[PDB]
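Participant: Take a look at this one; I'll ask things after.
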Amino acid sequence: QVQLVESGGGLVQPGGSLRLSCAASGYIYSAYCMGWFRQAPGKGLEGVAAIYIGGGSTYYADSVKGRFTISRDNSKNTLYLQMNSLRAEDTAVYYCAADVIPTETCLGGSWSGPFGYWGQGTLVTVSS
Amino acid sequence: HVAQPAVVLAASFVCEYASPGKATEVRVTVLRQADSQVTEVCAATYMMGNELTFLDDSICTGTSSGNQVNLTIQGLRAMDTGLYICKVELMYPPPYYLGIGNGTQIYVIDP
């Protein structure tokens, strides 16, 4: 039993920067793998980044590697996404996600799935 | 509520869950953290009322009854040493429920 609540999403100018907070309300630990997903206006759910909590290991989608970074501090028990240099293609509803799953599939870039714990989402509009 | 980790010795790890009864489809997964890597040991899906199980791997031995369902790994050896997580998922009907227990470290030796 784990609960998640995203925040920090809102209006930003294109080329700008913003970091999203996901406050985990349960017990996360080493075996857990946590990630960020986004739903584009028309398109379905895309995975942007994942972390293996235990290891330092991270995954990033081709579109966002070198601009987006994903962060975690056990002290706060909250996942962070730093979105740097935003774009018209980044604008979406960003969902927090956590599950204990094989590391190769967690960081494989194919995580996806309707399973695991999910956040309420946070809306990120960036354009004009 | 969530899975019950069990251990048998004098060498087996056992997840035990009590289904709500409402739930007709249940999946118990056993994963293992060892050497900076989490791994699926095995999974099994249980149709409650049909008391029928579908094992995703041959390594494990799933077993079902009226209310309670059980997934077992037997003959653990030195290399099987690691953290063992029980995962429990209520697939059908809604709502979808996930219960992930804190791992139980297993140390094995062979004289």
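Throughout, chain B uses Swiss-Prot numbering, with the displayed residues spanning 39-48, 54-154 in order.
Cβ coordinates come from backbone N, Cα and C, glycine included.
According to Swiss-Prot, the protein carries these features:
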| type | residues | note |
| --- | --- | --- |
| MUTAGEN | B:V45 to D | Strongly reduced interaction with CD80, CD86 and ICOSLG |
| MUTAGEN | B:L47 to D | Strongly reduced interaction with CD80, CD86 and ICOSLG |
| MUTAGEN | B:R70 to A or D | Strongly reduced interaction with CD80, CD86 and ICOSLG |
Participant: Measure from the Cβ of B:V45 (mutagenesis position) and count the other Cβ atoms within 10 Å, all protein chains considered.
Facilitator: 12
Participant: With 5 residues left unmodelled between B:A48 and B:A54, could you check how far apart their Cα atoms sit, in whole angstrom?
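Facilitator: End-to-end across the missing region, Cα to Cα: 8 Å.
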Participant: Rounded to a whole angstrom, what is the C-alpha distance between B:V45 (mutagenesis position) and B:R70 (mutagenesis position)?
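Facilitator: For B:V45 (mutagenesis position) versus B:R70 (mutagenesis position), the Cα atoms are 20 Å apart.
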Participant: Once the DSSP letters are reduced so that anything not helix or strand counts as coil, what is B:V45 (mutagenesis position)?
Facilitator: strand
Participant: Round to a whole number and give the Cα-to-Cα distance in Å for the pair B:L47 (mutagenesis position) and B:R70 (mutagenesis position).
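Facilitator: Cα to Cα, B:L47 (mutagenesis position) and B:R70 (mutagenesis position) are separated by 26 Å.
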Participant: Is it possible to get the count of other C-beta atoms within 10 angstroms of the C-beta of B:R70 (mutagenesis position)?
Facilitator: 19
